[PDB]
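Here the structure is laid out as structure tokens; the discussion comes afterwards.
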Amino acid sequence: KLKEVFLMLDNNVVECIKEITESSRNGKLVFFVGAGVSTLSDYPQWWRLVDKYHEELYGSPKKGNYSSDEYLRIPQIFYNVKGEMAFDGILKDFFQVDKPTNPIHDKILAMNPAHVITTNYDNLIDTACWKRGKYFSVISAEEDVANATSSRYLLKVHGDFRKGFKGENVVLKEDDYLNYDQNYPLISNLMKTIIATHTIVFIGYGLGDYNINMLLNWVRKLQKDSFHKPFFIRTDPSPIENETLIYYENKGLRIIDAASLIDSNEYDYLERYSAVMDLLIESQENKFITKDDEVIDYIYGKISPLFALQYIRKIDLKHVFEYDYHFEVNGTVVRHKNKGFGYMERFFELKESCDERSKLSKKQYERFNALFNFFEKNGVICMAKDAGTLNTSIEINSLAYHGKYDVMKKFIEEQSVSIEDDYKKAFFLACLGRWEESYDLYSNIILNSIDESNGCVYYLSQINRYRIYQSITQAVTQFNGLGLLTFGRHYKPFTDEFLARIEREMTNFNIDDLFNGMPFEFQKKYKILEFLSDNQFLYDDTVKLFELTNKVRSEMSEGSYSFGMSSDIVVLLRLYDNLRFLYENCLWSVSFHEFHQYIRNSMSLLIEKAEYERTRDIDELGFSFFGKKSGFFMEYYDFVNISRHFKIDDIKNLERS
Amino acid sequence: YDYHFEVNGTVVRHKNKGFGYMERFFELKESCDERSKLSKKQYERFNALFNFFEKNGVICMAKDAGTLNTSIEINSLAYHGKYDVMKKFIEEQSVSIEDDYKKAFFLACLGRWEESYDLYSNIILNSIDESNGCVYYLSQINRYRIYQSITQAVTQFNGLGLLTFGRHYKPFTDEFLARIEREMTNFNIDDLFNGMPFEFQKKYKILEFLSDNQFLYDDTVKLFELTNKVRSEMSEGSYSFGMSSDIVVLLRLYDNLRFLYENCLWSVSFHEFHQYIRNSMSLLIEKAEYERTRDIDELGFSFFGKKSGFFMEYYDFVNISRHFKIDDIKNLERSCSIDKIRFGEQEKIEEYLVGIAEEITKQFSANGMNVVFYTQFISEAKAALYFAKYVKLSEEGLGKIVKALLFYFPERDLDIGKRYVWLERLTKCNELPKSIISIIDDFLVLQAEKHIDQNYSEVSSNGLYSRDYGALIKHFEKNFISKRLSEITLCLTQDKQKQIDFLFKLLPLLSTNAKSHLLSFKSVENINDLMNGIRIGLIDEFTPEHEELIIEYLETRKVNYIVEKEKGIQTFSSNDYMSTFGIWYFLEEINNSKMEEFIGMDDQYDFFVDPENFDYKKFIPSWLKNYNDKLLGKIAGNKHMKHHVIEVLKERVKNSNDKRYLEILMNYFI
Amino acid sequence: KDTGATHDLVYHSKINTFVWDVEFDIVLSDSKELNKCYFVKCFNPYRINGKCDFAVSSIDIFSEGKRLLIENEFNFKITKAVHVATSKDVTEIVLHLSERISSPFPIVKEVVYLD
């Protein structure tokens, strides 16, 4: 059945489910629950009470049929002529009962709503939230809006019975309905604002209800096409007629009819409630990749924001795709924790064959070209099973890595034309002997990046300027205390006025909250930049190096010599990925002491293993022609890495061993 | 960030622009009259704060510091492995929700995970109403963690458990594994803190990190300080105030450990914590070794010659036992001189080891057995008994440990050979007394009785069998006779061939009549029988007739060798019988002289029979890689061959740079 | 010479042996036949022994998946070797390496270092 339901969903139903699930993911979803859901669990319907009142008011029992106004009028007449304590007596007699929850409540909670809005006065959803473990602030009276313990609400618009079974806590007659806007100003305001700034799904109401139509009249006078159309989940025995469908859709609604989706009997209400509640919504929380163009579109939606950066570490890609795959330092992709369509396998298959690419539609071949260029520049090749002869290369284009001071002087002298140039220039000044000129330029870039952008240069400028401030302050500590002896003179590199201003500005800054204050779109588009504000960026690489060290050293103690590829090629590949990423993205982390300690321990292990394998060409080779050839030799990049990150004692330690 | 609180227990100012409330508090603590000045309610609050700070171990200001001491102490039945006291506590009737919290932790630690999940759910139901936000939050976290552990355990058992266990085990039913999956659908730990009341988010921000995917990244990245090399040449002790990195790292580890165990948090059981403990301990021990070596070099060998830069104690012992594997311990041993590192507080360690022994006995003597509990009780037990070689034990405790090791440790995790290795390690620091000899004798008797059945056959992973227990017994007691095994022999009959062999392997332990009767059941008629007997059957002396077989074989091979010279063809060879005879002569076991005539066929034979005339250009250095300690000592003693071996060893160590040749050179020949 | 099956070969120098995952068929003394056998070597320099025992390492022979016990003089003549990849380059490689190395049992499946 369920497969058939997913298959019979028209384009509109699929789009509606897409939007609902995406909004649930973003944390902006809300449910408007009616009375049908509360009748699924047995609970005295209002009409029943309307009968009793009638039987009490006129001696006769119920006759014929009741109109819409009679429901709100007969209780009113009974209140008027008999009194208040009889109304309350009947209310208490009928409503003081305990009833169990039902699966629909559990499913609704499983959807992870942000708030909840309901027109029921029973506490079924309260017990549901109390069992599921969710915490909501219950609002059922005017005094509860001001003193709210949390930031998420369970909003009973018409009241409840948490302060007694009197008729003043609820809204159940015509007088209460007429004077609503005057007795409930704050609750009405709160409901309206929540509707304005959230995605709303109706459940268990049924069109033609007083509340749905009252709110459709507000949306016509209180809106200028500046709102998002609510959704509706209709559960009626027979399918909705087309005329009513168009009339209500034109009137600000998006209907989803469960009767059309699946077939059932007249009185199988729970069946149709479940067939559309969550049996379709949660199960459809996965993607919908089934075509050769949706693959490109999805991968583009994920990779496009990273065109702002120059390079991406391969390990970090594991976070971009949410653990759907493994990306290896040698350039191979390996499936992991993905149960849906394999879109990386499809992408590489399309890469190999030209005809499959020709099958792509217009405006989608250029997105493939962009993704292909990105993956080629970053060094991603293919899936692991189809691996060829993987090669190793090094190329860092940073002018600062190569120590070309005069060219950076010239570059800083020249005029800039974009904020990218100023970003690079601020990196340079700092790499030259200027903390005062780079600080000012970072603050200036932070000023001028107000214009529409990704928010990437802004965030990275903030991080870099905080780091430069830290560097300035530590020098002063060793300038007016140790510098007085190092040179024999009180070197005053920065004025007291400057050091005072920078301290006043950087007094409230907390790098711990810099990413949490960013717009939510940036946080869901650049979550790999979050690790650039702490010691979490070098955690996976140090845990790996601490392990490969214990492994290589145990083999050198045993006296074993393998004839395959080195066991420390991963140490070399990770080291050069970290260097390219930090220097090509102009980050001041390249100056930190923990990064210098990481590069020193990685380079020491490689040279020690190279000495062990040089002398083995006499033990194995000397006893038998059979032997090996692969090795490690110094080149430009290795010389400059040792010269910038090792102390003379560190070099002497390796020269004795 | 108004102050720095340092692991030492001293506090300092930090970016505080205002009144020194902390300095004033310490001043009030110092003087009683100033406290008398305060009001009454504030006096009660001062008492409460005094208790709190003393319990957490905050002493005084840094300038007002002194020779502050430090000692670790963890109050937890779970840290010390008091399984019976924990079970008794579980069985009682609760009085609070805090008791339920502790009890659900104890349930998690004993492998009963459905009870833990249910009790956490009940606590969650009650605590939201009881307005215990802290317990509510921590119970949510702990229940999610238990769910994760259950989920991974099910996959592990259904993937590989059925093979190693030999039978598919089902710790959790299908109804439970369906219900929990239904309850924990789309649940996200990431929004748990943000969804709490804002008073909670203000008072208990320090608990936010308990809801992250990974913590302990700054702790790991701070381990790079123990790997510095410049410090030995020139070190400032810049860490804190005159404290080396060692102390800071160790006290940080103790804080982490105490916080996680004393607050009953189930993250102590995950892979990240275990890895962090391993990395910290390994790097600390390595640094101590490095310092000792450099000190010995710079100053006299007499200066720190056997000095131990690392002093171990009870908490270090339990930490290594609980968090290391056997391969990790083997690396820390070949890396450094653990035999040079001394252990302290040996009575508490003995208590811990006897506790391990009795829990093993209860676990496997009784028919009932918990699966997840066994798998989380088998690694630590093995590590503790392996690392029990460096401690000194009393006789009764040694006997309990040895009985548990030999009789109740499952064969699936310790076979015959690994049992022998474990046992033999314990005699290095405690000379074998009579009681353990009797226990080993009982074990041998039981294993002999197992062999009445035909199908039985011992299985070992390193070629060690009962013969080795027999040899070990006799190593410390030259004169020993097993009366039970002797009477086993005296009741023996011909058709019991398997027992014939088994008891042949144990000949020295039998009595005179026993061995006479046994040797009546086998005889030697040819050279192949002779070698089979010497290998298995323990032929001690070469009877005059036995040497005649050797010469007859040698003359036959001489004739075949002449015919081979005629052939000029030799297909292949498998084992040399001649070289063994040559060595036996060189060791003075064969006393005949005829075989000297049969010379010039095989190089090794000549090398071992006539060293003086041997053409040493035919020596193959790799021969030296097969000989054992006794043979190498003998070779070193002899004069005709000492200097040639010196030369070849010196030529190999120069060119190849091989360490086995270097050790052979430096241990025997010089 | 070049093959994908030589990426698992390891050389152990303490005992001058090759460790490789292969299976052997062996005709012994030209009269006995055995299939799917292999060897396991243990390095043990301090073993409680007598004057008959003067070796540092002990070898165990396995036939099929079951321990083998042979009392007859163990003449050994390789006839076929197989790798997990099943390639036949191993059959030629084995003879070459065995000829090069002088130690008995040049290629084994596992090495156990007991000290």
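We're sticking with Swiss-Prot numbering for chain C, so the shown stretch reads 6-120, in order.
Any Cβ shown, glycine's included, is placed from N, Cα and C.
According to Swiss-Prot, the protein has these features:
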MUTAGEN   C:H17 to E  Complete loss of the ability to inactivate the host DSR2 NADase activity
MUTAGEN   C:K19 to E  Complete loss of the ability to inactivate the host DSR2 NADase activity
MUTAGEN   C:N21 to E  Complete loss of the ability to inactivate the host DSR2 NADase activity
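Neighbour density for C:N21 (mutagenesis position): within 10 A of its CB lie 21 other CB atoms from the protein chains shown. According to its DSSP assignment, C:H17 (mutagenesis position) is in a strand. Taking 8 Å as the upper bound (exclusive) on CB-CB distance to chain B, the mutagenesis positions C:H17, C:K19, C:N21 give C:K19, C:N21 in sequence order. Under a cutoff of 8 A between CB atoms, and with a sequence separation of 6+ in the same chain, the neighbours of C:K19 (mutagenesis position) are C:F48, C:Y118.
Within 10 Å of the C-beta atom of C:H17 (mutagenesis position) sit 19 other C-beta atoms, taking all shown protein chains into account.
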